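Q: The structure under discussion is supplied below as structure tokens; questions concerning it will follow.
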Amino acid sequence: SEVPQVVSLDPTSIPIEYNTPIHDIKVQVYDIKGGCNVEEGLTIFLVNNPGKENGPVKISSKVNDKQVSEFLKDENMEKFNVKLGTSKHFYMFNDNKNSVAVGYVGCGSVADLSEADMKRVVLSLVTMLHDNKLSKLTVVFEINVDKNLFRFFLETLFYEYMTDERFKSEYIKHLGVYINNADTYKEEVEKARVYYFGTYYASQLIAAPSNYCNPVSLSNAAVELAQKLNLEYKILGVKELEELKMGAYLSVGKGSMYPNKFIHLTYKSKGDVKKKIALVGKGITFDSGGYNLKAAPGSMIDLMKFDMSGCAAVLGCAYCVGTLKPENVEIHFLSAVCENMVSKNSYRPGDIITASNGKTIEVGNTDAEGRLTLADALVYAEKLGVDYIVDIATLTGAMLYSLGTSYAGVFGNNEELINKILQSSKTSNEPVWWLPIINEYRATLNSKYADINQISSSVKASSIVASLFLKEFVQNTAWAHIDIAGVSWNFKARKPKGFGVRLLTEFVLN
Amino acid sequence: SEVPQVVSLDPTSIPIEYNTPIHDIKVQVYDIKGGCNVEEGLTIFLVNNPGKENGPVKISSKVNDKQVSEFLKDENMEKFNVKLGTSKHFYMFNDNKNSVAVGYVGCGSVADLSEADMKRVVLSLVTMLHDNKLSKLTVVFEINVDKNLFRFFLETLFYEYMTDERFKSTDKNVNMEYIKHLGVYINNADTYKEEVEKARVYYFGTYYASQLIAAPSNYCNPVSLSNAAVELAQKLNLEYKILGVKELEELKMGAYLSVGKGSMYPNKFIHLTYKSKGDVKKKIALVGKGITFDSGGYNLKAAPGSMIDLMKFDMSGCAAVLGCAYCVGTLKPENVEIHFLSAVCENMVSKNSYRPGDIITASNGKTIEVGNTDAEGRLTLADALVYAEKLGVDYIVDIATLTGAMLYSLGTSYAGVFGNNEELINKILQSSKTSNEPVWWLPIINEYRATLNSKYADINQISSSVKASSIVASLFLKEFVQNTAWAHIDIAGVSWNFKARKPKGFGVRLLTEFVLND
Amino acid sequence: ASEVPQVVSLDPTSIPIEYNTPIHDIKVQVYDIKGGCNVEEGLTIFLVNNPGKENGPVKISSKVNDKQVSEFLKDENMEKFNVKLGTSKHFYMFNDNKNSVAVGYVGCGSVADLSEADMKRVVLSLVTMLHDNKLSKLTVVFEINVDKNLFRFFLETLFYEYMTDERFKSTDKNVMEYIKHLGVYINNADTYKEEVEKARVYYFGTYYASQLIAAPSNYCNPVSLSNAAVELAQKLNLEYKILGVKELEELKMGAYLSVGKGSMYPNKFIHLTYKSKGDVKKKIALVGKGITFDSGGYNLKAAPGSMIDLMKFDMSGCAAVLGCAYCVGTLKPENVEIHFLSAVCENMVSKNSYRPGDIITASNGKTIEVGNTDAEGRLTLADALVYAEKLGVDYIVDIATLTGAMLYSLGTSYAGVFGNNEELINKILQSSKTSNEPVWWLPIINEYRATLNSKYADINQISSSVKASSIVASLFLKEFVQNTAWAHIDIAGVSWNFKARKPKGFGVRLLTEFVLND
Ligand SMILES: CC(C)C[C@H](NC(=O)[C@@H](O)[C@H](N)Cc1ccccc1)C(=O)O
Ligand SMILES: CC(C)C[C@H](NC(=O)[C@@H](O)[C@H](N)Cc1ccccc1)C(=O)O
Ligand SMILES: CC(C)C[C@H](NC(=O)[C@@H](O)[C@H](N)Cc1ccccc1)C(=O)O
Ligand SMILES: [Mg+2]
Ligand SMILES: [Mg+2]
Ligand SMILES: [Mg+2]
Ligand SMILES: [Zn+2]
Ligand SMILES: [Zn+2]
Ligand SMILES: [Zn+2]
């Protein structure tokens, strides 16, 4: 509970905004039939041109204002083109002599937008919102979008529009949406708002630097979230962890001034529990690499506050599930939180350590610390007697070379569970790709001295070798592992994505 | 046709062994229910012990010899276990009072062996064949295998047993003599017998690919490699055409010709065709990356771990396609037309080389800005793919040692497949299953396409920002196929067996099963 | 004499060489200290030490035939100065004839036998007194004990360090006059007199090697360096043959030819012979590594510390062998026949170069798999060693700037010697002692042999596992000498004087003492 400080100026909690200006936005969804009213703020049409690449903008919707209708005539609009993400917007007076702004965002020439296309269409909309004092935005869909992609549009808009000023020392109040078949989309709105905040909450924990967000203050934040949502919570400290013989996890934290803290939140439905799930997130608050210091070119030590992204995804999922309250499930949200540091007290390369299932592990590289903490977390998860264990983790830099920055990799011991994850990837619009656990590489983890090696010396397929290592810690339960090392941080925008909150929540709900 | 030389000691063709000692092995398959005769050479039982530890060895088969039968009693065998890859030798006198050698290889406790496990079994078998002058080997299957896995056992035995001595002169070979006979005992032998000569053809297509890949870049160059393809086409009665520089210039193959500019060997584009006698129901083009040495060009392979010493293998894709032409031309499938294509060249450093930054024009008119001369495979493939699509085929499959990133994604065991068509990808995955050459479907992520936008050219050769290079390479190749089902198999990680220091000949069987299944 | 090819008309077509140096004009007079020293024009330096007493006082013990100078040099005046090694002082006074004279001393420390390294320090101090002082004469008075070999070494070193190489100066010549006379006073002078002309010959052989080594690779290429060797043989009346590529192809020297494939200069193999007029009792071949520029080839020297800019020095072995030819041809030993060999070429990057992975055939028929084009010296030496053994000699000794690892093992002062014959290694070590060019015996460790086993060729050029690269090189070379006493001297660490930014001409005196004392 008490956060240790070196100097009195060291922060002792993570600042969190719960009430955000996005929560004050009043959303109305209208059917496009009957025509669109343009009375105030900014109205943006989402427009494509199928086949005709970079073709002219042509607005289909009737607008119940004569001045705006004249602006939206074909001869004016064709001066502009639909190239994905291209936008124009103009101020003008409407029928009432009132100043309105009217424009469009180009949606290209493919009928069905991918999540990546929709993010580009959203960023372009947010740019306008950031550069225009407005009380109201109205968005007219002249493109096809299913219910899930619509919700995704809203979540992305809310998340990209929100700006995080916690460490710095007027938003719209109304959103209107015109869309064909509007009634079918209305239930997405408040679900979007919930998903936005789980994602934004995860984002807040990830962006919070390692002097603010350390094992103590992160577990404290998790307890405060549990209290607000009425989840059961338990934080395990060093003495309990020693009792449980979590030697792999405790070894990683030996070099930190912050004591290890193991987070365990539980959601339990009111009636009968029919499925029990453990979600396990990697929770390294700062990964220096330890004695295997991140000193090689491209090792990105300055980004390593984000190594608790998996833990943050798990907590953002706890917010969504605690809010939406799925029935018939029991969900354990887990993270073995610690920091990986260089000290006289640190574990060393070569050390042999003993995990809570009795397996001795030879440490080949202190920078492969995530798999050690997850080993002990997985043994703990399995002892709960759950139906599914899913872990999420910024585990291997190799992901940038295999899937890159857009799609996370999923590995597991159970194809039905993998297919569930992939379905949740589909409906959350957070992309994941199934990657194999190749048993041929297992022999490269046979240690000469210990029961098992932490790392391969020979195999460069390190995401696969990591999965093989984790698999040794799950004996007889369906388990999947999501490596989010490549996807978690939005390098271009200099901010987290909060990747995985919606994926995991869609998994639990559906 | 004529191989240019710098000095008269420079080789002018690739040595190729067609009749190998493996071809001399007389193979006989007998049904195990008739019992086993143990009169001679070495007799090996393949034994497992299903779901049971490192359980004991117990022989199931009837053995038509009292002496041998007495030796193989459970009591005598109990001291030995079935651990995967272990083996034992026994020695005894048979009813004929003739000494015979008998033993076993352990096949584990899992009732179904993986491709990787079967290879471990075979390697153990080959150890017992090495350093033992034997006229005959007999293998008794006390484990069960489907026809595909039986064929794979034979193909693997043949390939692993064959020793390539083309480049030994003073350092042969002294004690190396092959068995002349192989006997196999298996249940329902009659259904397995067909697999024998199929395995023999598959072994040779893959060993032929291996011979081309292993041949160093002074032997195997664009001229001698295309000369070999011609000789292969002549032997198989395939139609063949090698396009030289003048014809490649006429076809405007600027991306391919740029790559070979700095080489002393003229570019040679290989085009062989197999056509079935009846109705042609399916037309397929198989395209192989054919870089006979990859120095990297002006982006020289000088970085730690860039493996320049290995770059003779950068024509492994072409070798697979030629190995497949051997299998297809030998098995003669019906209903198909198959084009076997490789844009062969060498990637060298010279006053004549293409440079980083050059803008070159592919044969479909797309201008390409070269961002790195070591991304050469995709440039040759771009013009080979334009060529392939002009043939009007149903499927185009390319195979290439294209990106070193494959080592970090799937590693050394599984190849990655990418494509623009789900049906075609699924046909490739099914061929992977039946050839037992492992492949894994990887995505073409369209979000990365924007990073190939060039300020000046129609497209960049490489990404500014994306490190997922195998995916970027796929997005690039996709720009060279307009309206045809296409898949791309990246064999950079799987082609060379780093432990055994020799090619695998990866792809030959996969591509042949693909053609045959269709 | 071949024509040197040029790219532009400004490319040089020969190496400039100075034969008649200012050192050759110096008249040397040796006098016995018992007669007293006469002190007149020029500069008279006493070499003084003080055994026991570190930095002890200077005391001049020789009789000086001049009352004024004797008064000046009395103990009372001299004791304010000390003998610290390399320390020096100048004195000015009027002698008994009222003529001003300059006198001084160099400290030789407090250890009674100076090492080769200590003597070099004394000589460097002496040279600084010669520089920037227009002197007609230097006189040196030995008040330290030196044996005949150390006396000679003093003179060789003095001559070598004093000589300034201005061949490539144009606008920046040192506006530098040399003494015309050198007087030496020493006890038992008659016994040292024979060392004077021997020192003068050894100086020139060393300085000649140095001129070849310092000549840049545009001046000293394989054609111009073999032409210089022809010219030297003509001057000394040695037999000579230069083998060109047609004859090298005929001899099947595939290893040597492969290295040179990338060069615009044809390979030239140098073969000089000295034979004594009497009955020949010993036949010796001296082989020098002759790479006129080592870029690394496709394994380009781009790694930090690869020192590509120093690689004109990669013919230092060849230079030492030609410097030896100079000494031998001049001093004319009896009862011996000596072959001076070098397989000269340039290691370059080109469409024509050999490649990592190429398999090439040496002249003894061994096939060699190229693992790294930057291990080119051992490939040229392989063929030169086969040629050398065919001559029917008693000893083969090669000398080469072969491995960078020498800098990590013995460093910049001692060369390493490896061999297959202890009697011959001991002879080299004895020559090292009497030449004062230090060498240390290093082992050829047979355990590493197995790491040169090639999967395809008869042998690997390089190890993939063993980092002891100098020993691995020696193992590889050993395979090319079948039945003859052989030794190998690796001078990679010792050839270039990094501090002084010039060659040492290392090996000339060592190899000459080897020849003479046999
Ligand atoms: C030594 C390796 C097998 C494991 C090692 N893993 C790690 O360092 C993880 O702890 C890193 N937190 C994963 C990572 C590294 C760089 C960028 C993004 C994400 C890695 O280098 O990938
Ligand atoms: C420049 C890069 C974007 C692409 C580059 N591609 C290449 O170098 C290919 O031409 C190489 N032939 C691929 C390769 C490299 C190392 C081991 C096996 C295979 C690579 O990454 O490997
Ligand atoms: C590839 C390696 C086993 C051998 C390699 N050898 C060479 O490069 C020789 O050809 C070089 N001439 C060795 C050298 C390097 C630096 C300073 C002095 C001498 C070396 O690095 O020493
Ligand atoms: Mg780490
Ligand atoms: Mg390349
Ligand atoms: Mg070299
Ligand atoms: Zn980490
Ligand atoms: Zn390549
Ligand atoms: Zn060299």
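All chain C residue numbers match Swiss-Prot; in order, they span 85-259, 261-603.
When the header is checked for method, it gives X-ray crystallography, 2.0 Å.
Here the Cβ of each residue, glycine as well, is placed from N, Cα and C on the backbone.
The following feature annotations were taken from Swiss-Prot:
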- C:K374, C:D379, C:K386, C:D399, C:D459: peptide binding site (BINDING)
- C:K386 to A: 100-fold decrease in catalytic efficiency. 2-fold decrease in substrate affinity. Loss of hexamer formation with formation of dimers and trimers (MUTAGEN)
- C:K386: active site (ACT_SITE)
- C:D394 to A: 7.5-fold increase in catalytic efficiency. No effect on hexamer formation. 1.7-fold increase in substrate affinity (MUTAGEN)
- C:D394, C:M396, C:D399: Zn(2+) 3 binding site (BINDING)
- C:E461 to L: 6.5-fold reduction in catalytic efficiency in the presence of Co(2+); 854-fold reduction in catalytic efficiency in the presence of Mn(2+); substrate affinity is slightly reduced; impairs formation of stable homohexamer; when associated with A-379 (MUTAGEN)
- C:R463: active site (ACT_SITE)
- C:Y533 to A: Loss of catalytic activity and impairs oligomerization; when associated with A-525 (MUTAGEN)
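Help me understand the surroundings of these features in the structure.
A: Look at C:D459 (peptide binding site): DSSP puts it in coil.
When secondary structure is read from DSSP and collapsed to three states, C:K386 (mutagenesis position) falls in the coil class.
Sequence-distant contacts of C:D394 (mutagenesis position), defined by Cβ-Cβ distance under 8 angstroms and a gap of at least six in the same chain, do not exist.
DSSP assigns C:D394 (mutagenesis position) to a helical segment in the three-state reduction.
For C:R463 (active site), other Cβ atoms within 10 Å of its Cβ number 26.
Listed in sequence order, C:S548, C:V551, C:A553, C:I556, C:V557, C:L560 are the same-chain residues six or more apart from C:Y533 (mutagenesis position) with CB atoms under 8 A from its CB.
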Q: Which recorded positions of C:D379, C:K386, C:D399 contact ligand 9 in the sense of C-beta under 6 Å?
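A: Close enough to ligand 9 are C:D379, C:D399.
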Q: Among the recorded positions C:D379, C:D459, C:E461, which residue has its Cβ surrounded by the fewest other Cβ atoms within 10 Å?
A: C:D459
Q: At the level of the C-alpha atoms, what whole-angstrom distance separates C:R463 (active site) and C:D399 (peptide binding site)?
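A: About 12 Å separate the Cα atoms of these two residues.
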Q: Looking only at C:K374, C:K386, the recorded positions on record, which one has the least crowded Cβ, with the fewest other Cβ atoms within 10 Å?
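A: Across C:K374, C:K386, these recorded positions, the one with fewest Cβ atoms within 10 Å is C:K386.
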Q: Which of the recorded positions C:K386, C:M396, C:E461 has its Cα closest in space to the Cα of C:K374 (peptide binding site)?
A: C:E461
Q: Give the number of CB atoms, excluding that of C:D399 (peptide binding site) itself, located within 10 Å of its CB.
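A: Result for C:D399 (peptide binding site): 26 neighbouring Cβ atoms inside 10 Å.
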Q: Please state whether DSSP places C:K374 (peptide binding site) in a helix, a strand or coil.
A: strand
Q: Compute all pairwise C-alpha distances among C:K374, C:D379, C:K386, C:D399, C:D459, the residues listed as binding peptide, and give the largest one in whole angstrom.
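A: It comes out at 18 Å between the most distant Cα atoms.
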Q: Around the recorded Zn(2+) 3 site, report the further residues of that chain (criterion: Cβ within 8 Å of the mean position of the Cβ atoms of C:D394, C:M396, C:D399; site residues excluded), sequence-ordered.
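A: Here the non-site neighbours turn out to be C:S302, C:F378, C:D379, C:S380, C:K386, C:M392, C:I393, C:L395, C:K397, C:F398.
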Q: Based on Cα distances to C:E461 (mutagenesis position), point out the closest of the recorded positions C:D379, C:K386, C:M396, C:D399.
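A: For C:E461 (mutagenesis position), the spatially nearest of the recorded positions is C:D379.
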Q: Which recorded positions out of C:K386, C:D394, C:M396, C:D459, C:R463 lie by ligand 3, going by a Cβ under 6 Å?
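A: Close enough to ligand 3 are C:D459.
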Q: Can you list which of the recorded positions C:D379, C:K386, C:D394, C:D459, C:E461 have their Cβ under 6 Å from some atom of ligand 6?
A: C:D379, C:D459, C:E461
